[PDB]
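Note sheet for the following structure.
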Amino acid sequence: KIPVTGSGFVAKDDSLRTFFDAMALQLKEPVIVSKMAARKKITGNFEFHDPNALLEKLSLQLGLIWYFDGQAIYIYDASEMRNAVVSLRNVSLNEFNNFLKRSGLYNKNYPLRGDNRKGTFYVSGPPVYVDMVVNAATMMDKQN
Amino acid sequence: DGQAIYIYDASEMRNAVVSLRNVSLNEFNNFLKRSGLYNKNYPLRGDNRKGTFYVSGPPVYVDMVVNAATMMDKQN
Amino acid sequence: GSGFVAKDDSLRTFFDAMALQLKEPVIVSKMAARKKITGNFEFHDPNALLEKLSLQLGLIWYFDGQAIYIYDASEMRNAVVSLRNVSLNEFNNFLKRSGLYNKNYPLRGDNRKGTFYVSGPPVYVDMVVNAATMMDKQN
Amino acid sequence: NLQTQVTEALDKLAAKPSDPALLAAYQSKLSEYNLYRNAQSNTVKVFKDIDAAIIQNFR
Amino acid sequence: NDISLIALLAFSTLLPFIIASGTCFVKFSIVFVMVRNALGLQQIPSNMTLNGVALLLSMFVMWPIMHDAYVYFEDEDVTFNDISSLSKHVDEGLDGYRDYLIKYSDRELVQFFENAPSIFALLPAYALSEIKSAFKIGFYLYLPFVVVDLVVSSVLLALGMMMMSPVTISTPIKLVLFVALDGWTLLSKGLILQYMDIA
Amino acid sequence: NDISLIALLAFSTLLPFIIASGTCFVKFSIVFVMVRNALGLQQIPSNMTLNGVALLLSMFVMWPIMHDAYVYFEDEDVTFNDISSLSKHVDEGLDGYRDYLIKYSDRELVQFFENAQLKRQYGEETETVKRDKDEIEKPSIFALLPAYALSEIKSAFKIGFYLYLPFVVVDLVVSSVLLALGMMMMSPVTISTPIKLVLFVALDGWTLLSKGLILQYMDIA
Amino acid sequence: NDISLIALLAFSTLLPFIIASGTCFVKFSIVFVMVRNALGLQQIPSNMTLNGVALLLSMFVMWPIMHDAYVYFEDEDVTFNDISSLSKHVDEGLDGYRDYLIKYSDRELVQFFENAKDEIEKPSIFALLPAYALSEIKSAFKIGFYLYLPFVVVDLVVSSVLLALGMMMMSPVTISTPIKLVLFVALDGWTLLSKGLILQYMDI
Amino acid sequence: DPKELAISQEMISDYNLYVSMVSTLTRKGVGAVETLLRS
Amino acid sequence: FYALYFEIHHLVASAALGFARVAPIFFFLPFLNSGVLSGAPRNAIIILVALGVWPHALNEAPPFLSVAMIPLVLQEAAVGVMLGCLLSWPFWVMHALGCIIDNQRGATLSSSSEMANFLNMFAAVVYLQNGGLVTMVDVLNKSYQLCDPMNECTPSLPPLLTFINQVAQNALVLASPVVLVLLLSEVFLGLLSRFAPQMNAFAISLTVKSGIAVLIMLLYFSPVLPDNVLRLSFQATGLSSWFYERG
């Protein structure tokens, strides 16, 4: 009924939510595409054999930012990136980076910009990454 | 969770970060291991001996972990 | 071997095509998204092509380390700030090590004083003012 | 510019909160500023209310 | 300050009667329905259209005068020392409208309504003159409709056709050649050239 | 918690203009003015009571929709712990009203307002959305009720033309039988008014049109 | 007592719509206008002085229903320990209105509204108030055709005696309207239709 | 705050009067066209 | 937290001019006037329709602020009554059609109407079925794209002066075939009055014309009338020819 010999996905005017859910089996995690990034469309014959390398290239050709936090993959478009600056009264940046590296939320594409032994830094990235970094930073000074 | 199977769509997954004032993560995770609510697909991301961690998943699992963590800081 | 063939684009479709040769995503504002362009371009040296186009078209751009923000030139703001118990030299040494030092838009002021002047894109000024006022409260 | 010479007398009592002449002059300042602030608030209020009454009459 | 709000609100309440009596809407509204009565069909073209068109045309004459009033009144340099010195300035704002009104009215009622120039003496002389100007243009449009029925009822007496009604025959003939001369675009533009430099 | 009461009272004040626009009261009111106008009666039957009889049927249909809002919003666990889940809760509370707007509104008239609002929002560069959104995506609540109220004006005038027909068939034959005689200078509406009233009371249009409108929203047994 | 102060105010502020929709005032106020339109009059006498006498006429046969709810609700046993027994007690008060409505409403239409005998339980008060108002407007239309009918004959007979002569281009409204109202004052139809309108509900 | 609330005290009230003024003029504006079309 | 109050407050100011643009279309249209719509839910509709079609973004400040407000209202009313008289085109010619057919057969000679109301309702419904309100809303959505305020656009006078004959030549050719049969029947009867003198053929003319005027229009009522209704509906592409902005 579906005669093609090989393996691949054929998209005819797909709308970026039905396209990434078809990649959500080769990637072993569910994909969450935002509301503004679902108005763009894509069509063509695609194939997935290393989708963590394919998602990086298509996030630059289409214009997207993505984040994988161990359970799911969040995808936003480029005009939703937000910024923040926070001050730590009694812990260091190198102490907070050991918490991020040891826990597993440390992302080497969006690192933390600041002085190595201070309280202030500058974080920027996806909207699910920033509101976590800010919320853990204001939840460690009140604990200490 | 042991009595039923909840099913949501992928766009309803919520997440939270909660701070335990006087109880470690390794003790609360043993409370979940002893109860039966431990789900290895959505584990608790955080430092092993601290009070802060990051949890994400279905809304019935997040609203259970947050409520059972803030009801274990009030007992201590 | 590469290149974009522009036929009446709108400067948001266009600069996202350069977001692969530049290794960062590009974010263009909505007042700078009305200007249009045509022509055959060629992305072989994009860090000098973006600089030449931003002066012919009339644009301001800022790269912080993750993305490239592009505003139009009529949105440049300026502000003067004063630091009580810190001088200009440790804040400039903070920016040199934090990677937020932009040589095109440096900090204008006296070398050992609290008052100085800053002007640039609205993501650079809003970072510099908040970082300047978040060190004096810590001290 | 009344708030300036209000805000210039609080600091010497902050440095010396036991001088009897200063708190007497400070109370003499602050009750008069209390009389000034609600007077301006009550007087702008009538100029709003009577301006609302014309459109209430003509609507 | 706030006393300016009463006058600038009362103008909006009294506007439907300044249009009813002070402007060229009087002349425009009458001759349309008069030449409709010339044709004898009282509900075509369905008088809401005649009041729809003649309102837009009478808007076009009053509109520069309205913009000229508040261009001048935008200058807030009106406050002075003398009570009458500010009073002459408000009269200077109204001479832009008054010069429209002094142009068309006659010199017989305007001093008759000042001994018994002022603004309030001019409006009933204006609307009375415009009605008198409306009738003589309606009469000259009336005569070519009182010759075409006269010939068709004559041909019935030329034949043996005396006993039939002539209005059931003459009314389509009067309507067809009138629209065939494209007269409805003629008498409208022949009126708007009188008041303004149209187009 | 306290400002939830402010949101309740502010919802309470804007209530009857929602009944003026959002509900199906607009179908009953228009067709009831039309059955007054088609009979030729001007003042009677004194439309202050015709608003009331048209309101009571609309409340009689709207009651199961609005009743689930009370039991959903008097829950003791309205207050959540996160800012996005609390904004999710009022959406899933409003979904029972919203799919009611979806069922009874027009397809393309709703579809026109999203394309008209997006080019106002971002600009012309936003690409248009087609019919194929309907299977997954829901429109906003402020882009529905304009196209709802226009579609219900279309359906009410659709009903109003049909029962306007059996009266003008009467009003032409009376104006023809009077001109069958030489009675040209005679007002035919004063002869037409009895037999216009008989054709509605012998047909009893009130007690079958009233059942017809409730059948256009709900069913029996 | 404090909550009953709400419902006592809530009747009073809602009275000009319940009296607008749930009584025989709609039938009196409707027939008193079409008798003017039957006579070919427009603004005579008014819409105010016809509503006034229609209000008092409807206030006669309606007052004893309103009067019994007072004397029933003045009694001392409004204190009940049970929720539902008070709900029964207020259900037992409205039976004066329910027995009034069922007499003049249609059983099939109220059965239709009931879907969306009557001796064991009475149907609900919201299930039949439109059915009452929709039955009154129909019956007032039916009685409106009847007294419309004799004035058509005087409208026709003078137009035929004018067409019997050659004067065909003569407006007969200036002649029929004198002959219209002498038919209504020699009958003295005003004092008798108000009689039979009262007798339609209240017996002698 | 005594000077900032006072300048926002005028700032709310004058813009509320401006929105009522612009809405009452639109009502008498189109209502004059309504009565002139009835004439 | 001042901008949350300001966002609804810039909106309620923006809807007033939106009301002033679209209010005199709800007086002109046959299925939307005050005769068909009550008073209480009318003004709810007219506000939120202009709120769903207003061209500028809602959170921004409107450019209305103290430029020239009383003449701005007369601008927006003048373009509103212009859009009303263009949108009510095919109902006006159809109501003019029925007045001619009523007038030729007699039945209107008490001057020196119900039939013309019947065609006006009929062309209202057949316009309302296929499309209808989508093109009725589209022309006022394009009017904000070509007549944005603080630019003083006008209804472009030199093509307005042919508006009355533009509907008149659509009225006469639509009333063409039935007045020709009524007129030829009258002179055919008049030759019989010339062949029999005391017939009084004027009285017979009222009896026979009312049957002819419905019979001849029954042959072309079904296949010929309703397509001219969709043809005469004014479409949005011609909105440029009726307006122009002044600076």
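Here chain D follows Swiss-Prot, giving residues 22-80 in order.
Including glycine, each Cβ sits where the backbone N, Cα and C put it.
The C-beta environment of D:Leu31 (mutagenesis position), restricted to residues of the same chain at least 6 apart in sequence and closer than 8 Å, consists of D:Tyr47. Annotation of the mutagenesis experiment D:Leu31 to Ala in Swiss-Prot: Exhibits constitutive secretion of substrates. Does not display SipD/SctA at the tip of the needle filament. Is non-invasive. Can polymerize into filaments in vitro.
Annotation of the mutagenesis experiment D:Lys50 to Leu in Swiss-Prot: Has wild-type invasiveness. Just so you know, the Cβ of D:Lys50 (mutagenesis position) picks up 16 other Cβ atoms within 10 Å once every protein chain is counted.
Here the residue is the original one, while Swiss-Prot reports the published mutagenesis D:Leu56 to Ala with the comment Exhibits constitutive secretion of substrates. Does not display SipD/SctA at the tip of the needle filament. Is non-invasive. Can polymerize into filaments in vitro. In the three-state DSSP reading, D:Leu56 (mutagenesis position) counts as helix. With a cut-off of 8 Å between CB atoms and residues at least 6 apart in sequence, the same chain places nothing near D:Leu56 (mutagenesis position).
Remark: D:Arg58 (mutagenesis position) has no non-local neighbours by Cβ distance under 8 Å and separation of at least 6 in sequence. One mutagenesis experiment catalogued in Swiss-Prot, D:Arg58 to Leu, is accompanied by this note: Non-invasive phenotype.
Under its mutagenesis annotations, Swiss-Prot gives D:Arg58 to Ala the following note: Exhibits constitutive secretion of substrates. Retains the ability to display SipD/SctA at the tip of the needle filament.
Listed in Swiss-Prot is the mutagenesis experiment D:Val67 to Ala, annotated as follows: Shows a specific deficiency in the secretion of the translocase SipB/SctE. Shows fully assembled needle complexes. Is able to invade cultured epithelial cells. Around D:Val67 (mutagenesis position), there are no C-beta neighbours below 8 angstroms that are at least 6 residues distant in the chain.
Its Cβ taken as reference, D:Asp70 (mutagenesis position) is surrounded by 11 other Cβ atoms within 10 Å in the chains shown. When secondary structure is read from DSSP and collapsed to three states, D:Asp70 (mutagenesis position) falls in the helix class. Swiss-Prot gives this note for the published mutagenesis D:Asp70 to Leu: Shows a specific deficiency in the secretion of the translocase SipB/SctE. Retains the ability to assemble needle complexes, but is not able to invade cultured epithelial cells.
According to DSSP, D:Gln77 (mutagenesis position) sits within a helical segment. The annotation that Swiss-Prot gives for the mutagenesis experiment D:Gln77 to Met reads: Cannot secrete the translocases SipB/SctE and SipC/SctB. Retains the ability to assemble needle complexes, but is not able to invade cultured epithelial cells.
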| query | At the level of the C-alpha atoms, what whole-angstrom distance separates D:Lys50 (mutagenesis position) and D:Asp70 (mutagenesis position)? | reply | 31
| Hey, how far is D:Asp70 (mutagenesis position) from D:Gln77 (mutagenesis position), Cα to Cα, in Å? | 10
| remark: Near chain H at Cβ under 8 Å, of the listed mutagenesis positions D:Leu56, D:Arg58, D:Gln77, we get D:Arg58
| query | 10 Å Cβ neighbour count around D:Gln77 (mutagenesis position)? | reply | 11
